[PDB]
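Here the structure is laid out as structure tokens; the discussion comes afterwards.
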Amino acid sequence: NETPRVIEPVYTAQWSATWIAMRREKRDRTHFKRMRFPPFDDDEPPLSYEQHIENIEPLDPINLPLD
Amino acid sequence: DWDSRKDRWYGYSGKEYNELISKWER
Amino acid sequence: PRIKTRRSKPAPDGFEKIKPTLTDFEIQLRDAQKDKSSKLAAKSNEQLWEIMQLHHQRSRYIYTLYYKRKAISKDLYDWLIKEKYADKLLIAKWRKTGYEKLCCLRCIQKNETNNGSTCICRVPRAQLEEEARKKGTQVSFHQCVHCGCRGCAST
Amino acid sequence: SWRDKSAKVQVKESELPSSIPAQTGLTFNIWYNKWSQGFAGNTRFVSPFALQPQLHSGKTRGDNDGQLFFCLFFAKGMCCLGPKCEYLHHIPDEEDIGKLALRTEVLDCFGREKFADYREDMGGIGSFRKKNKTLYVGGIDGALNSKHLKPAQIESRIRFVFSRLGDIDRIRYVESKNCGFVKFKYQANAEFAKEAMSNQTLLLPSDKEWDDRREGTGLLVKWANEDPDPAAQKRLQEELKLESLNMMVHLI
Ligand SMILES: [Zn+2]
Ligand SMILES: [Zn+2]
Ligand SMILES: [Zn+2]
Ligand SMILES: [Zn+2]
């Protein structure tokens, strides 16, 4: 239901930061593992959000470290 | 040289594979 | 209870007291979430009510801690609300007079109900008894469909 | 009595059976709950449960309420809600039949709407257009796992079964047709039995094929077309006339 709205300049800033972060990552990493597609096999069902995901903590997002 | 550019794995030491061995050697 | 991000402000001091209480609730919810393949309809609804009542109890606990018992700090309470251990709207309703007890918010939406009126659980048991006596019958119902509410206990 | 005690659970929902019968075909059809890609062999089987009425019958949520309908699953002897059920849990009587007599013209004692015509088998719930009280009782050969019993034995066992569930107008077994015709006191009763002994076993603990009761095919309790026999036709006519006299005097 929620509409995904953002302060435009702020939004740009965020994307800019991710643009530079991403670019940095590209720079540094010798190889860059991509995701295999599709992610799951036809036998593997849509795993439950509660049973698998809701317990485990997510990795750190992309954002260049700011002074 | 297409399949070289596609190569999901390219230009690497087995830093991720050594971590798998480390996880299983444990 | 949502998922701890970088944007999550960590829990203030007095949370260490309560954790194990709401931990139990969380565990129950996990227990209450699974394919308990109830072929039956009524029993299936019963399971759902178990989650609903559990939610009510958890929120009710935090409300009690904040307002009736007057124990936990305000900041902590705020944090809890934000994380959504307790439903805020429900708490608000509770705070308001008349709904001191209240199963859940769904039982006081007159729009959702086909008759433009609240859930029968909101009718005080005494009133229902009186009605039954007048008619001749007994209390026709035992719990509403929206949640497991054998009377909503205004009184 | 039934009214003395609360109704026991037939079987707990753990003990209840799943909705995935027999794999009759190659694949399951989600929107139908039936099977498919093959209709090799007959579908029907014998009921695991049975209404042992004195051990089961009792009070309910309904007996508090004045719910006017009886529990299909009680009749089947498999209700997983015992005293907590809204639908009632006891044998229909004159008091309850009388109570619902207005509505029961249009629909069954199981609170489900009757139809214009009988389902070609005379198999499903009765038509509204007839007030039938007479159940055809096929599949006795199947109901006893091919037990070569006497006709007398058969009819007696049948009597024992249906007399337990409702007041009888008459019963008669037919050797030449290997079936029953089990006229009941009331339509509600007829309805009740017709489900209560659908897919059931005529066998007993004394019989040797007691553990093979599941493996056969149950009683085919359907509804009965009126007999061609003018011996009973006349009687029926007379009854109709009598009834007509009642109502007609009641109009004024
Ligand atoms: Zn509610
Ligand atoms: Zn309610
Ligand atoms: Zn309520
Ligand atoms: Zn029942």
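Residue numbering for chain D follows Swiss-Prot; the residues present correspond to positions 3-254, in that order.
Technique stated in the header: electron microscopy, 3.8 Å.
Cβ atoms are placed via backbone N, Cα and C, with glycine included.
Quoted from Swiss-Prot, the note on mutagenesis experiment D:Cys73 to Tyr is: Inhibits cell growth. In the three-state DSSP reading, D:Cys73 (mutagenesis position) counts as coil. Sequence-distant neighbours of D:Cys73 (mutagenesis position) (same chain, six or more apart, CB under 8 Å from its CB) are D:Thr62, D:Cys81, D:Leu83, D:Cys87, D:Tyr89, D:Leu90, D:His91, D:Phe112, listed in sequence order.
D:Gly79 to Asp appears in Swiss-Prot as a mutagenesis experiment; the accompanying note says: No effect. Synthetic lethal when associated with CLF1 lacking a TPR domain. The Cβ of D:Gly79 (mutagenesis position) lies under 8 Å from the Cβ of D:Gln12, D:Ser49, D:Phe51, D:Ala52, D:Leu53, D:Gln54, D:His58, D:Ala198, each of these being in the same chain and 6 or more residues away along the sequence.
Around D:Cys87 (mutagenesis position), taking its Cβ as the centre, 22 other Cβ atoms fall within 10 Å, counting all chains. Quoted from Swiss-Prot, the note on mutagenesis experiment D:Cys87 to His is: Inhibits cell growth.
Residues or ranges marked as domain 'RRM' in Swiss-Prot: D:135-228.
D:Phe186 (mutagenesis position) carries a strand DSSP state (E or B). According to Swiss-Prot, the mutagenesis experiment D:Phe186 to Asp carries this note: Inhibits cell growth.
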When a 10 Å sphere is centred on the Cβ of D:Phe186 (mutagenesis position), how many other Cβ atoms does it contain? 25
